[PDB]
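Visitor: Have a look at this one.
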Amino acid sequence: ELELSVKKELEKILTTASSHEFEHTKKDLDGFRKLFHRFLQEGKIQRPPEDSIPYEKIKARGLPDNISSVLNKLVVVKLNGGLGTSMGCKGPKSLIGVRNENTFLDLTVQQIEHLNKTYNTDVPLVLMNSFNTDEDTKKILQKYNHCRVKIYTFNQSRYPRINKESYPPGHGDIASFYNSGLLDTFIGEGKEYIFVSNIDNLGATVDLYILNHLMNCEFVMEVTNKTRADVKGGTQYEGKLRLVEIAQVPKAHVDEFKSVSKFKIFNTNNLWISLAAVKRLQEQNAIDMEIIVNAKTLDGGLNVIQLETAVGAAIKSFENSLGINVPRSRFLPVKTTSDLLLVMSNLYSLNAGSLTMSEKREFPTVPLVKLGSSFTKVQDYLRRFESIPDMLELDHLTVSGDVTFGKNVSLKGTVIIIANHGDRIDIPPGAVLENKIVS
Amino acid sequence: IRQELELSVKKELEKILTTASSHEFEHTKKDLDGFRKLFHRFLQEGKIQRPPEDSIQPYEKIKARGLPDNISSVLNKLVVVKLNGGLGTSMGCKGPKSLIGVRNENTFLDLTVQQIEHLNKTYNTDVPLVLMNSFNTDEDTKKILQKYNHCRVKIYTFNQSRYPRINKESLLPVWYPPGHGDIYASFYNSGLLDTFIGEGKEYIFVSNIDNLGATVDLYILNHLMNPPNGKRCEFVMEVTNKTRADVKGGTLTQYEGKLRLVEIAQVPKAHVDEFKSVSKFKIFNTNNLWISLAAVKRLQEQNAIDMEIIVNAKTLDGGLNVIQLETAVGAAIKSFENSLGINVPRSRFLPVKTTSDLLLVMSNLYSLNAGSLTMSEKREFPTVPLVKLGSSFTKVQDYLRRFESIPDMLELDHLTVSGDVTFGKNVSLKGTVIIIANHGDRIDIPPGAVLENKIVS
Amino acid sequence: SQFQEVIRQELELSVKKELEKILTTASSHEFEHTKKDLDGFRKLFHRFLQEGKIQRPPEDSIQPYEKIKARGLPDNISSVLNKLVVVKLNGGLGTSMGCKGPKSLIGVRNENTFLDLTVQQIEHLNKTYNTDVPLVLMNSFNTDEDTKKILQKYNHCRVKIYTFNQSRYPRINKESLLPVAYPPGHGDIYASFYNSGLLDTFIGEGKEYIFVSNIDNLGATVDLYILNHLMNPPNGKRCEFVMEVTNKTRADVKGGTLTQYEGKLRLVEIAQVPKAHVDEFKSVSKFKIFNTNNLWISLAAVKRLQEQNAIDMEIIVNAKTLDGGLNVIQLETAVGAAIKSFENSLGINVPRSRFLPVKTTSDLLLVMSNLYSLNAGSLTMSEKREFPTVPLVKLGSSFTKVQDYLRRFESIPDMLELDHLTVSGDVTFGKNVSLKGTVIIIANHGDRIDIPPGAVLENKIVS
Amino acid sequence: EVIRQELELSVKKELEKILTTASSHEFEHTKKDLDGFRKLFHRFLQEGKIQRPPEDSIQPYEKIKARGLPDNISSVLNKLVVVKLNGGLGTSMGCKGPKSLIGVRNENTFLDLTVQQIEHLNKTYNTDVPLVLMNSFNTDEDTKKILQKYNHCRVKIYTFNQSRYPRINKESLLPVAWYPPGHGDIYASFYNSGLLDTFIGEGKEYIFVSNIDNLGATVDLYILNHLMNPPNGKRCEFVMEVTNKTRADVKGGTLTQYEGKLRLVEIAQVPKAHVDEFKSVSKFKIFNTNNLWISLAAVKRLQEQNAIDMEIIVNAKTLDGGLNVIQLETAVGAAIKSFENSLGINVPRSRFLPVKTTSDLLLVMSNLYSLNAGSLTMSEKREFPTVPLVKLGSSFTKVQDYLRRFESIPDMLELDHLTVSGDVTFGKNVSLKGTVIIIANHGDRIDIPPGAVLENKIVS
């Protein structure tokens, strides 16, 4: 008698519709009911064997020659649903400057343009944007016409927040793909596959070595070795491969997670998913994704629980799955302005829209940089540099305080600069900082 | 001309050779004439040689061949020689570097013999230890040896030669050790060479006492004593990958059928850029070498030991620029028939140059097993953490003063301190720690504190 | 006498009329109890206008708690509680501490508020004793309307919670002697509690004794031994009015003491003490006795004395200035000075287990440390804390407002081995700090100090 | 009047009890030095405005240059003698011994350079010009030691010492404690050394007195063409190089036509009232360079006559554990007034470039200037011709410090003002441009990064 009083106010929100909106109105609610019923009804015994999961072994099978073929039976979807307010800039996380002078969105059409103009193929790109991103990104999709690209944008369902005392439904909502109708469209043409990559990941290009094991199974989940850097994240139970998340872990076995190995598994969020298998699961309602609590409180109101599902959670529902190892070449997500300084450096070379780590960086290791609190805002980031320094021979960089960089600087080895509170530190142009502590 | 000003520097030492203290005469004549013998070669003083994939072998291919059975093995073919001719004033200490404490507190010397004991006291064998110490270190090291009686290890000493500090502007003499190439002649001349080959030992294993990871390894020894169907070995060179940590050293190449050594100075100007990547040079001179005893006798008799002349500048401290003619051990493989060096894990090369290495190596990051220490887990990534202590921390006494115990490091990646900083008991460093106390200020870090990804100003 | 008692009469006449004015002001149908309130002011005022040294206190009038504690506890049933009334003093906000609201609603431990811990205490009586103790709160216009909306949380519990408001009085002028168009303190209780129609309800329900304490005193708790002493008393005397007293620390010389004046007890406070002998009050101790404001009072006794106007309490002056205004007086009274009027009145000397005023954040810390343990809503110093010694904690002005206090300590540090603490300026503690010995943490203007998580500061001066 | 002769002959006998303590052979020079004083003290006891200097008596170097060069051969050099002023240490720069011996570039010492010059002269021209050094009791034996090194360079070198005088006391008026009596003491010493008669015997006719600070003191052919084979007939005798005043160099010496001849004037000689008009109004554009051209012939003629008129420079000095005392001296320039036909010629600042302090060094060992065969001249592309202004602090004063602070001399072509003070260091390959102020307050350090370009900046 305690779920029958929330649904009665979910019937009291249908008559507050603006007459026209009724097609996707009675449906988005009827999804919340399918997941609110799983809220109040809520191993270790199997470890992943050798016969399940390497990169350099597929390359020796290895590459189908040549045109195309095969490049024509595929669709490319990159995620959008997400602001970059954490970055600073109000608006979609797609519309921020990366390399002079392209943005995330620009970098993606750059990649597709090179393949179309060389393999004679026409591969359509797709955005899965949220309600906070569609108004803006739609207005700028006009500057992409007359480029050899097909474009297909569509929204995600709207979900009602609920209160602790008495929002986007996560990235796993891709429920929506059948709702817009493009599911039925894409299949009935010749395509058989969908490639999901995040837009934050800039290494997540479409691979031709993997397109061998795909073309001429079904479900591919890409993986990379865990590193001290990124500890928490997603990692074969009872026949099928099951996704395991940080929050699902019982109280006892927290020490067993992370340490040691044990596990090498990490969630890449780069997936290939078969089209014809979606309709065998989306219609019979057998997709089993796990739903997470995710209750924050911002800014000056009660604690709110926002229920969301995960993309990689539907392996337990898919049949005949197997994952393959992908070297860190093809995983490079950008989160803070400290990543921006990294990627826009002469650490990466730029080639037809997709970027790779450069020569001659002698050792193949990312030199990660920690920028201070006063660099977090992208508008402040560019203020303080403009003239992204030389970093081909840098190992560690840490700046904190009111610091400014002149043009053409070179950073080498370990550089530490720390201005005290209400001090300014002005690095002169052309300067070469090598293993130095600038207080 | 070049002779007529060389016969001056030869009759300039005839005045000091009569300034000889009766007995100490023949080991004085022997050296000074061996100084002339270098000075001569000093006046006269590729590339097509790309290194081969057959001589230089991976460790992984020896280690699993593999274990020599049984009793035992023989091992009684080996001699462990360790270089002990180095002062430790860069670490702060007046005297031999060997006598600096590393753990609990075993000294450098302590730790070696504790290995040789665990061998002999488990394999019913008698392996010797041989130290080469120069005139700097011989005195002080001898007095502190009486503590090793009734340890199952026979220990032997012999001195490096004594050459004159020649003048840059003057090219005339007024004292230094000729490096570590001097071994071949000074080890023969002591008499020890003939002893060991007389006991039937045929293989000597040189290394640096600095290299705490330089441990006697069975798997390699098996490749040597009773070798794989073939000939060899007159000489072996342990060699590791190049790290950003150490960009200048030696590289081993194949110039003219035999493998040569190349030093950074031997490089003419229009090719210095080329050395150390393009990465067709991931060879690093570890300085951990095996040699054959039988081999040394032959080649030393006929002066058939060819090394490149090292020419070091220093004017330090007060006075004119000084010229030190030296020779290295490596620069003499090309004069040994049939050479090959193998590739070795960095596990086997852990040299303790600064006070910053001490920290690393006496932390809970390494676990000790009576002498020989290893990178013991829990440790997640294999990566060696960066540690850079300031100038307030160089002299050992200061370093030891500053730490009231050595802080936990098993989950550290980078740590940099500078200033008058001072630690506590049970301190736990995790992530990237930066602690900097400015000219006049002092930071003392409270006991049992956990600094994790922080910056203390 | 001649020219002095004409002016005095014209003062009491002038105000009265400017108060006959502020009566119909005010022309609100809801008169209850306005006219009475203003008849209480003129009673105080008339006294203010018209307006030692004697003996030390006798050795049988004040008694040690151990003598009484060991007699010992009642036997039946008991069921001696059924003649008791607990009364908590809720006339006061926490704007001192810095909180929008009644002090009675700030959280202490895990994280129950002063009043939570109070009802948890009574619940636990009634539960283990199949008894029904009534709880009364004597609050003010400041405190009532706010707490009433919350009192519905204590539903389904085993308490009957009761309320009343004590009067409003208007604040008189220090220059002009004129009312501006305040709660007269805890001393007003007698009148207000009776007028509220509760004194009579309970007397006619079989109660005989009232236990008055503060809400700020987390230690002031119902004690079966001191209860045994009034209910079924020794010999048959028959008292009436009993006031808990303690021994004076350096911590509190500025309090009130009991002394025999002309044949009865009287509470003598800092203020009424002559200019020449102010020192001899503080020392020697000697006068080692100090008022706790834990009181036990007979209900029968109130009526007899109330309905007959005879509770003689000393008048306090209390000059205040706030905010952009000149000087205003304010007339108040104190429970304690009532002893004077009662009969067979006596005081018992108490441990300080029973006296913990949570007045500052300094006090809060201590009381949410590991230096105490919470059991059924009451808390007491806990073993193992070896030396019985009580630490002294002085926090800085940066720690005054509770909202700050919480954020500055990521956790509550381990105490138990504190002797002295003194923090002043901009500091901050992390998770799992352990403090022992004497800890001094001074940070100057413009500086920060962040004690890292897990630190153990023993006898250090951090700067 | 009668007291003066009393205090003048009291001095006579007091010195007479000091000869009686002279080491056998030292005497014949010690006495002549002491009779040198007798005369100066005698002048010192007995001790405008109409002076504004004419047109024709001071000439612009450009006219002279355009006449121009000697033809034969020349080999006009044969009649010249180069004299460089040595007496004078470099303790104010933070150096022991002779200032002559400080490293300027490569490092060539001050003296390394002037021989480097004379030599290149003799070698290109097949002539053998001599270098004579006038050092004093402080910079003599120290210099002679180093002279061994110039063997087998093509320069005959010489030395002589100027006199040594007694320090007389402020209150007492008695002598004590010895000093070299100014550079003006060149006429007397040069005569007594005998070189003067020696040289006028080998048929030399002229000396070129100049200073070893002066790096710009080139031997210039056009001035020579004017002295040997003079145009028109006359015939003079004394020539004073002379330049323009900068706000920099205002308090100097200027020529004026006092009573017939030219006469030098020093700020110390000017009446209190008129001090404002000397040192501007310019008016006095002329400023003394102390590069002089003098006839050997003429010296001798007038020295036998004791006719050389200099003014007494009265000096007050008391350092460090001494008491207040006077130190009577004379100036070389001062002597125009007694020579004949004397003229001054105005000369580019190129010829005038003294390195008196550590600021100056930085400037001269820059890439602003350029070095060839010992001589150095500013050069390209120093586009706007003006000389940049450098004020290093009291930290950079000592030569030994100055070098430790500059891990490399920095670029200065584009530099207009540089001013530092406090505890500062410089990386290598620094470039300075425009106006650069770097100021480090007591207790601080500024370390400039290598490769830095400071362009119009304040670094505090």
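Counting begins at 1 with the first residue displayed.
Positions of Cβ are set from backbone N, Cα and C atoms, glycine also.
In case it helps, Swiss-Prot gives these features for our protein:
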type     : residues                                                          : note
ACT_SITE : A:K335                                                            : active site
BINDING  : A:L79, A:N80, A:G81, A:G82, A:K93, A:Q156, A:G170, A:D200, A:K335 : UTP binding site
BINDING  : A:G81, A:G82, A:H171, A:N198, A:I199, A:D200, A:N269              : substrate binding site
BINDING  : A:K93, A:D200                                                     : Mg(2+) binding site
MUTAGEN  : A:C89 to S (Swiss-Prot position 123)                              : No significant loss of activity
MUTAGEN  : A:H213 to R (Swiss-Prot position 266)                             : No significant loss of activity
MUTAGEN  : A:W272 to S (Swiss-Prot position 333)                             : Loss of activity; possibly due to folding defect
MUTAGEN  : A:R328 to H (Swiss-Prot position 389)                             : No significant loss of activity
MUTAGEN  : A:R330 to H (Swiss-Prot position 391)                             : Loss of activity; possibly due to folding defect
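Locate each feature and note its surroundings.
Guide: Counting every protein chain shown, the number of other Cβ atoms lying within 10 Å of the Cβ of A:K335 (active site) is 12.
When other Cβ atoms within 10 Å of the Cβ of A:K93 (UTP binding site) are tallied across all protein chains shown, the result is 23.
The Cβ neighbour count for A:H171 (substrate binding site), using a 10 Å radius over every protein chain in view, is 20.
Listed in sequence order, A:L95, A:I96, A:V378, A:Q379 are the same-chain residues at least 6 apart in sequence whose CB falls under 8 Å from the CB of A:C89 (mutagenesis position). A:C89 (mutagenesis position) falls within neither a helix nor a strand when secondary structure is assigned with DSSP, and so counts as coil.
Taking all protein chains in view, 15 other C-beta atoms sit within 10 angstroms of the C-beta of A:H213 (mutagenesis position).
Around the Cβ of A:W272 (mutagenesis position), the same chain contributes A:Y193, A:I194, A:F195, A:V196, A:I210, A:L214, A:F219, A:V220, each under 8 angstroms and 6 or more positions distant in sequence.
Cβ-based neighbour count (10 Å, all protein chains) for A:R328 (mutagenesis position) stands at 14.
The DSSP secondary structure for A:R330 (mutagenesis position) is helix.
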Visitor: Quick one, can you pull the C-alpha distance from A:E42 to A:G43 in angstrom, nearest whole number? The 7 residues in between aren't in the model.
Guide: 16
Visitor: Using the CB centroid of A:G81, A:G82, A:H171, A:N198, A:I199, A:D200, A:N269 as the substrate site centre, which other residues of the same chain sit with their CB within 8 A?
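Guide: So the additional residues around the site are A:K78, A:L79, A:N80, A:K93.
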Visitor: Express as a whole number of angstrom the distance that separates the Cα of A:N216 and the Cα of A:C217 across the 6-residue gap.
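Guide: Both gap-flanking Cα atoms are 10 Å from one another.
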Visitor: Gap validation: 18 unmodelled residues, flanks A:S166 and A:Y167. CA-CA distance in Å?
Guide: 18
Visitor: To the nearest Å, how long is the straight line joining the Cα atoms of A:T235 and A:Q236 across 2 unmodelled residues?
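Guide: Once the 2 missing residues are skipped, the Cα atoms sit 10 Å apart.
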Visitor: Can you figure out which of A:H171, A:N198, A:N269, A:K335 (the recorded positions) comes closest in space to A:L79 (UTP binding site), comparing Cα atoms?
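Guide: With Cα distances computed to A:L79 (UTP binding site), the winner among A:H171, A:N198, A:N269, A:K335 is A:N198.
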Visitor: Can you give me the same-chain residues 6 or more apart in sequence from A:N198 (substrate binding site) with a CB-CB distance under 8 Å?
Guide: A:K78, A:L79, A:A204, A:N269, A:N270, A:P333
Visitor: Restricting to the recorded positions A:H171, A:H213, A:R328, A:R330, A:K335, which ones have a CA within 10 Å of the CA of A:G81 (UTP binding site)?
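Guide: Of A:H171, A:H213, A:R328, A:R330, A:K335, within range: A:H171.
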Visitor: Given the UTP binding site residues A:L79, A:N80, A:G81, A:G82, A:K93, A:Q156, A:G170, A:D200, A:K335 in the record, what is the largest Cα to Cα distance, rounded to whole Å?
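Guide: Largest Cα to Cα distance for the UTP-binding set is 23 Å.
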Visitor: Kindly assign A:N269 (substrate binding site) to one of the three DSSP-derived states: helix, strand or coil.
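Guide: A:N269 (substrate binding site) sits in a strand per DSSP.
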Visitor: For a quick check of packing: other C-beta atoms within 10 Å of the C-beta of A:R330 (mutagenesis position), how many?
Guide: 21
Visitor: Within 10 angstroms of the C-beta of A:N269 (substrate binding site), what count of other C-beta atoms is obtained when all protein chains are considered?
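Guide: Counting Cβ neighbours of A:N269 (substrate binding site) within 10 Å gives 22.
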Visitor: List only the single closest residue to A:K93 (UTP binding site), chosen from the recorded positions A:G82, A:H171, A:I199, A:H213, A:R330 by CA-CA distance.
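Guide: That would be A:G82, the closest of A:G82, A:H171, A:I199, A:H213, A:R330 to A:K93 (UTP binding site).
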Visitor: For A:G170 (UTP binding site), what residues in its own chain, 6 or more apart in sequence, show a Cβ-Cβ distance under 8 Å?
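Guide: In sequence order, the residues whose Cβ lies under 8 Å from that of A:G170 (UTP binding site) (at least 6 apart) are A:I292, A:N294, A:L307, A:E308, A:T309, A:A310.
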Visitor: Please work out the number of neighbouring Cβ atoms within 10 Å of the Cβ of A:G82 (substrate binding site), leaving out its own Cβ.
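Guide: Cβ-Cβ neighbours of A:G82 (substrate binding site) within 10 Å number 19.
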